[PDB]
Each structure stands twice: as C-alpha cells, then as structure tokens.
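One structure is given below, encoded as structure tokens.
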Amino acid sequence: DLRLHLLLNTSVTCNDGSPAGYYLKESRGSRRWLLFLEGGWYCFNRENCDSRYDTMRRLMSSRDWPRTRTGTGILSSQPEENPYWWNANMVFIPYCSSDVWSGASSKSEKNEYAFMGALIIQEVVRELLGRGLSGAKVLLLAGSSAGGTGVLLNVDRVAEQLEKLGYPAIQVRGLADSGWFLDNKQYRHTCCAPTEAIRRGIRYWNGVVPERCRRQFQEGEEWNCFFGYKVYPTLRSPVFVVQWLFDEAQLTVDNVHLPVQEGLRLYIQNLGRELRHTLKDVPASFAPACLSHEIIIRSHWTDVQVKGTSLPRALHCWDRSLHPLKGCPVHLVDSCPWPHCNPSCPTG
Ligand SMILES: *[C@@H]1O[C@H](CO)[C@@H](O)[C@H](O)[C@H]1NC(C)=O
C-alpha cells in the first residue's frame, strides 16, 4: 500500500548510481507526515562495500526495488496494528547509501560508490512538498537501527531545510529506534569497534553531522556525533528515543555471542546500567530490558510495555506533551538488570 517513487532529481543516487527513492501512502485528510528511514548496517571501504554489493544489493541500488511495499507497525494504516498514527501520510525511505544516512558524495572518476544518505533525505523532503507536505502540521522523521542513528544525524537539518524553504509552521520531530549506541569497551577484542569503522566511513562517505555537534567535536572527531548520547544534547528538534537496553547490534559490536559466567554476567549488567544512565535526562524515551533489535515497524510492536505502558501509548503521550500528564507517561526506562526481566519482551 506504499507506492514507489524514484527521485525526479536523478543525481541523488543509491550507492551504484541508480536513483534513490521513497514509498508513499497519502492520507488526504491528514496534516501529519511520517518519514521512516530504513536501517541495515553500513560499509566503509571499497572491499567491504564490494562484498555488500554482492549479497545485500537492495541496500546499495534501486534497480531491483518492488513497485510497492506493505506498511507494518508504525507504517501500518490499520488502527488495530498502529494505534498511534494510522491515518498519517506515510513515507518509507529505502536505505541504499550504506552511510548511516550521513553521506554527501557522488559516484565519480575518484569514487566507485555514491554515499548520498543526507542528500537523499533532503531531496525526498523537497519532492514531497509538492505532494502535500507543504500543508503539514507535523513531520515525524523516524527510523530503525542505522535509520535511527540517521534520525539523530538529520532531524535538525530537515527542520532547517523547511525553515529556509519558507515552511516554518511544520513542526519537525524525530523518532530514533535502535540507533542509540555506546562506544564502550568490547567484551573481547578483535574489526568490530564501531568508533574506528565510523571514523573511516566518514572520510570514505564525505559524511556530515549536525552543525552544533560538529562544532563541539571539530575536525577529525565528528565520529562522536554518531553516538546518540553525544549528539542528542546538541539537537533542537524534539526527539523520542526507543532503545532496547540489551540491543543485539550493541552486543554484536561488543563481541558478545550468547551458561553465562560471572565476567559476562557483569558485562551485560553493566551495559544495561550504562544505557539506562545515558537515558536519564532524555525526557521522551522507551527502553525495555530486552535482548532484541528494532521495534517500530514490527507488526507486534504494540505488545511490549514498560511500567504497563506500550510504545504506541508513550508516543501518543509525547504528542500530547508537545501540544506532565496524569497517567500518560513519556519517559519509560526499565530498571530491572537482565534481558527478559520485563515479561513483555519479544519472544523471538
Ligand atoms: C539535485 O540534487 C543535487 C544534490 O543535492 C543539487 O545540487 C541539485 O541542485 C539538484 N537539482 C535539482 C533540479 O533539484
């Protein structure tokens, strides 16, 4: 029910130079817009991007994209599946730039691949203004995994872009799902250490980060802005953070692969404690004590609860807060210390 549109500006491309695009389901009565950034890791040199092109080509190219996609979770148009924003205009932006949505570089005689993630978002926003976004009251930029980090890197640029295009009434907000990572010590050492790979990626991609964060960390240190707890305080747009306390991707880059003995037990408990600590001053957040990865486009996303409140409810309470609320909380972080100490955790 979401229909493919390739970008009219065909200079804004996926990795291999094919045009980027978006899937759109309009809702005629609605002034709410949901733009969702797909995730799927990244690549950061010629050799690992070549490998990704062999076996993950849909993440690098639009050549084989289907004409439609079915919206699931927060992208579902059915109230039964999506209590939050079922009647919104929905946009799914495929991740085909392998750059955590940060890149601003074209394929050229010096570049085998194009890394245009940041420009893809800008161009989607620009072309949507002629399809009804000009009349929007709220634009929620959402995303899972690398797309969740992409929200953090791009939400304020979308707000700046709309302001400079003459649309200061559109309220831009962010929803970052499973994109809030820690640059912590690995349980065992190896690469991968995400700090080093992101450092190399930014140079390979011509990656860009939000301006205030860039000005804090300065040249050569912009990799810091890919880490939510560092970039979030620099952002002006309201951002709701969704993060499993024991995220599978975090554990993977930490070289944890699950009878747990004391060293690993303490490692996992300390990871949950550190994640919880970084969310202490994030007023809008949903952080269940589960070992999982992504939530908001999963069909059963309504099932998990923190302190008896589901994520669709928390997001609705967030909406109300942006118009504390009795019985409508927006800060929901588990305090129990082990995966699945919350009984509503996904089953697998
Ligand atoms: C196409 O996109 C590029 C890169 O974002 C930009 O420089 C150029 O002005 C755009 N052209 C049109 C016609 O939108």
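These residue numbers are counts, starting from 1, taken along the chain as shown.
The way this entry was determined, per its header, is X-ray crystallography, 1.5 Å.
Keep in mind that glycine also has a Cβ here, set from the backbone N, Cα and C atoms.
Features of the protein shown, as given by Swiss-Prot:
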ACT_SITE  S145  active site, charge relay system
ACT_SITE  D247  active site, charge relay system
ACT_SITE  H293  active site, charge relay system
MUTAGEN   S145 to A (Swiss-Prot position 232)  Abolishes enzyme activity. Unable to mediate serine depalmitoleoylation of WNT proteins
Under 8 Å by Cβ from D247 (active site, charge relay system), same chain, sequence gap 6 or more: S178, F181, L275, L291, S292, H293
Endpoint distance, Cα to Cα in Å, for the 3-residue gap that opens after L258 and closes at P259: 8
Neighbour count (Cβ, 10 Å) for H293 (active site, charge relay system): 19
Unmodelled segment of 5 residues: Cα separation of flanking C191 and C192 in Å: 4
Length in angstrom of the chain break flanked by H323 and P324 (8 residues not modelled, CA to CA): 12
Same-chain residues at least 6 apart in sequence whose Cβ lies under 8 Å from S145 (mutagenesis position): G39, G40, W41, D177, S178, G179, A249, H293, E294
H293 (active site, charge relay system) - helix vs strand vs coil (DSSP): coil
